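Asker: Before I ask anything, let me first share the structure, which is written out below as structure tokens.
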There are 2 protein chains.
Amino acid sequence: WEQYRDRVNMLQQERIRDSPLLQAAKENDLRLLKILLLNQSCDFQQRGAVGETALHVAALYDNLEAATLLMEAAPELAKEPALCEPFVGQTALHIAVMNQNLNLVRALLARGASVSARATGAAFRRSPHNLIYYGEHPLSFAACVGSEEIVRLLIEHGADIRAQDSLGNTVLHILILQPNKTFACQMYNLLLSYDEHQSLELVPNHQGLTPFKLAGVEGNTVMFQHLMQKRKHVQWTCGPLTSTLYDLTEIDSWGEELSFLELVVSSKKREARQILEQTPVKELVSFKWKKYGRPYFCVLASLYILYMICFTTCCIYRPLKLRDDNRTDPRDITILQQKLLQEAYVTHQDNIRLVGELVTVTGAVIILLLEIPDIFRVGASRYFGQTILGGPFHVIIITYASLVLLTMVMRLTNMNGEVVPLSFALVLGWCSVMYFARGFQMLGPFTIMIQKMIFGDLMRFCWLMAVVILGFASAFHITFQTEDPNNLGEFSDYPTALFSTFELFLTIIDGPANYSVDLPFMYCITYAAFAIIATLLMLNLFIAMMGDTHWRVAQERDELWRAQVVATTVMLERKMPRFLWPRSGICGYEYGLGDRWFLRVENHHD
Amino acid sequence: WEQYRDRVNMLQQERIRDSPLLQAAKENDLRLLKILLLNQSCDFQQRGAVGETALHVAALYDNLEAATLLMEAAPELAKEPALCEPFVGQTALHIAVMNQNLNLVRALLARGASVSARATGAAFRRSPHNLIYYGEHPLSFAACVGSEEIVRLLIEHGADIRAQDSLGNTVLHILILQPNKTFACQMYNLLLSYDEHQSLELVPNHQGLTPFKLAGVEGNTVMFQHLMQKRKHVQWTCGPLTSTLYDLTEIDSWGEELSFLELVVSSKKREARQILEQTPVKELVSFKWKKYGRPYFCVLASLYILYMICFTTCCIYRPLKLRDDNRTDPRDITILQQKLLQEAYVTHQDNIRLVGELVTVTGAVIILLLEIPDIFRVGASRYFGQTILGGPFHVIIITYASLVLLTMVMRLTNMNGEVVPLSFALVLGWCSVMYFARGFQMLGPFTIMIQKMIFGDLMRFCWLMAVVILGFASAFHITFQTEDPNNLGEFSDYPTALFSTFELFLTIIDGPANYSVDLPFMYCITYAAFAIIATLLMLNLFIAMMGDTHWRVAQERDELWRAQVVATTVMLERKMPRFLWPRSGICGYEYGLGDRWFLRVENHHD
């Protein structure tokens, strides 16, 4: 981690100190080099405890002339890579190219440096510990620094361009996965022009992505539009409006298992949804939503709503009988107990209940069999934690399916307590009905906002109801355990004391007040303190902070709804059969450029 | 104060009026000087009732030529300082240097002015009455005005640079304690270059601060970064990212009693926390919080929370017995009285209560013995009033410790009434659990905000509940003291009338309404007026004003949380023993610049 790298760099500078040749390479004394390379008895493979050579030290400090004296002294010093643990394959050519030193890279290439050296150490692998990820070929280093003359010089003596890293990423993948500059686009055009002809544009990595798909996933909209300029084809410019024929071979991907749309909307990176605002794909996903996705989603929502009315009606009509044993007990009310299963179904209305309960359990197993391969296909933490893919709605529909299957289990095996899974099944399924509210323009963004307020604001005052109401319910319990709980049984015992203080803390019950009897003077001052620092201070501060966080979230919230409609369009596709979703676009074997399906857009510009 | 200075300046101008020589020095008549200095019988030590000399008057109005005629008349006039009460040591050299008059300071230095004159009056001491604090040496005046040629001229004829004021501040301290300019930095470099070698950089004042520490305390981030440029040491610039080896001798201060971090975060000045955003100290305190401060704080959170569950459980299980004397009284309920101490502990569960009560009282004395030297070390008003150091949380934990010790006292001495200290002990300790909630990213800033809303907004409507509900409870008491309290005992008597109007003013109880009987016509119109100007007007205006003050406070609130995590990092350090906190950084005896501990940072720039 950080301290290990600090220890490595400290040991590196210690080994710069104790060896005088590395000191002379550092400070450019220009005397001690001549004596310590004038002799020929000792081999000049002097390395540090880190493992770098002296030519690495000469390249490291932009020291050209001293490095010319070392390459005069030994030609083989550019040949060997460093034997370090973080720098396990870094040669002096890498330091030469990444410092953009022209005479140094010319001289090192003239003496015969290794043009293909895989620097596969931990300090050069893609990691959040490293500030940059530039690959490990010198070609990738020259491509990342943007210097066109150096990468031209490296191509003109070798450096095959389709060389990959340990992650399978080619050099164009490393051009994608960068902070965006205006200096990385025209030299990407240079690298595409040097391809000279399977191609470099369509090579995948070990992650399974094309450079186009990595442009989609990583949120690079500039290179997305710039590479869209190659696939596009204009038609005519008859007037101010022009026509444009975009290509959807790698966008829609009708014959591919991993669709590009599923990779762009289900991305961990935040910027990928901005690619959803670009005109070659926004019009495609809007046409797919308007023509097909919205009415099939409305039919699916209506079928789910009628299924939930059927489950609720079969839930209210649960079989009950009168309580056989007498109560003989105050502070205890039950009047209706649950019938046994063998005596449950004896009437015609029991069969009417039974057919709808079978519809309920078959709807549950359809939900389970439809959702379980989506857990087993997508990464499960990525499937569950992402709010874009309906992750919370997926875990509450699976909790609903689990508790209704548990309800079926404890109905087949006669034992009391179906209220315990069944009430949670009712409330979780009816809160899972809000999953089908994202297809509507008015209901959807509010559902996004309540998902953000559940995931961001609810736990903050779960942990700040509890810290207040524990002490205040304990205070009310102490001031009221010396009194009669017959006339005021508000804080009679501790769980009802916490539950009463929780109710009154949200002001959903009246404060306890009795005027036929007297109350202790401790209760009045403790209750007054509770009414000050509980119901005036906290909830009005949520009015303030929920207003402020809604003002902060709303602008990206609307575009987040416009991303979840894309997710609903794609995930609602490829689950329903292929006959009911035709391939969108037009057949392209009439224009004159192949057999690839296209999308035509009208665009009235300035 | 202000009016005393007005009287001094009025008496000064009166003594300018009555003496014609000072008038001739003012308006440049160039005649009356020649007659009134042509004679030699009278000594020219004519001073005002304020006490300034005539050469002070000649320097005061940028009057060079008249001052040349006075120094031709008398050479000794530059020697004597003014004998004033506010200007007790101000010489004419001071007026010459602070007006930036080049020929005047050249002529006054040529005639032999006192280059070291301590002007230790009340008008030149550091005070909020004075608009400026420029020191009292002429060197400090030349240093404050920024004129490099004048301070060069003052050094070239004397003016030893390490001269201090009455507060012990040297000249570099006066360069720190200024409004920030771009004109005070390069001439601070000039004064550092004129130091020519213990040094002026490390000399302290009577307040005990280095110029670096005074740069930290006073909020001068520009000179902090500028003086950090001297301590820093780069390593290499291999690529776009560079390494930087900062020095932490005077920052972390492992061997110093008064740490620089404790002086910068516990500062009365607002701007000092902006120094907490600078990269040589932000990375250090973030590494100290992430590596060590956060898990020890979480272990302290778990220990304090389990201790409070133990105290609450031993509080609920308080020993009680049935009431021995009969009640014989309506409007009076008690059923359980407190047992005596000799009959309190007779069961095994009483021993289970007793061991947790001992854990409670030893936790109280650990809290007291841990916090009392922090009162006796830090300034007590500065320790108590500061929200950065957890001042309100400290006074509520000490109120908790005092009332639980009082509860132990009235348990050892048998007397009734443990509910009154014990309920406040419960609520104050459980509200003091929120002191440990600032180490989390989500809970912390909300705790900052509720601290600000107690300290700024809660008294504003303590004094505006009371002014409304006193008159309205009196109105309800007048309209309901002529009626039967059996049918409606809401406002039966005046303390219950105020408490009922206080409850209904926050709408935590229902309005009193009876329909089996009749209510007076006055109550309906008074209650309608209360419902208009009490629950619609006020509490919605706290919605509005709390939203507005949240939008004003939030931006500096988040950085205030990022400062209080620094305060918790430093204060949580040096209280636990030294073996649990290793010295942060790396040992610097391998680079080549000494035996001082360093901090290494990676910085990827543009």
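Chain B is numbered as in Swiss-Prot, which gives 29-225, 230-638 for the residues shown.
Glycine is no exception: its Cβ is also placed from the backbone N, Cα and C atoms.
Annotation comment: Swiss-Prot describes B:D542 as Ca(2+) binding site. Quoted from Swiss-Prot, the note on the mutagenesis of B:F425 to A is: Decreased inhibition by the synthetic drug econazole. Recorded in Swiss-Prot as a mutagenesis result, B:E535 to A carries the remark: Minor effects on Ca(2+) permeation. Under its mutagenesis entries, Swiss-Prot includes B:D542 to E, N or M with the note: Attenuates Ca(2+) permeation and Ca(2+)-dependent current decay. A mutagenesis experiment is reported in Swiss-Prot for this position, B:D542 to K, and the note states: Abolishes channel activity. Here Swiss-Prot notes a mutagenesis experiment, B:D542 to A, with the remark: Abolishes Ca(2+) permeation and Ca(2+)-dependent current decay; no effect on monovalent cations permeation. Here the residue is the original one, while Swiss-Prot reports the published mutagenesis B:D550 to A with the comment Minor effects on Ca(2+) permeation.
Distances, neighbours, how buried they are, the whole picture for these features please.
Answerer: The C-beta environment of B:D542 (mutagenesis position), restricted to residues of the same chain at least 6 apart in sequence and closer than 8 Å, consists of B:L536.
Counting Cβ atoms from all protein chains shown, B:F425 (mutagenesis position) has 19 others lying within 10 Å of its own Cβ.
Neighbour count (other Cβ atoms within 10 Å of the Cβ, all protein chains): 21 for B:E535 (mutagenesis position).
In the three-state DSSP scheme, B:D542 (mutagenesis position) is classed as coil.
Within the same chain, no residue at least 6 positions away in sequence has its Cβ under 8 Å from that of B:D550 (mutagenesis position).
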Asker: How long is the line from the C-alpha of B:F425 (mutagenesis position) to the C-alpha of B:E535 (mutagenesis position), rounded to the nearest angstrom?
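Answerer: For B:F425 (mutagenesis position) versus B:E535 (mutagenesis position), the Cα atoms are 28 Å apart.
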Asker: Near chain A by Cβ (under 8 Å): which of the mutagenesis positions B:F425, B:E535, B:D542, B:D550?
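Answerer: Only B:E535, B:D542 pass the 8 Å Cβ test.
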Asker: In three-state terms from DSSP, label B:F425 (mutagenesis position) for me.
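Answerer: The residue in question, B:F425 (mutagenesis position), is helix (DSSP, three-state).
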Asker: Which three-state DSSP class does B:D550 (mutagenesis position) fall into?
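Answerer: Going by the DSSP assignment, B:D550 (mutagenesis position) belongs to neither helix nor strand, so it counts as coil.
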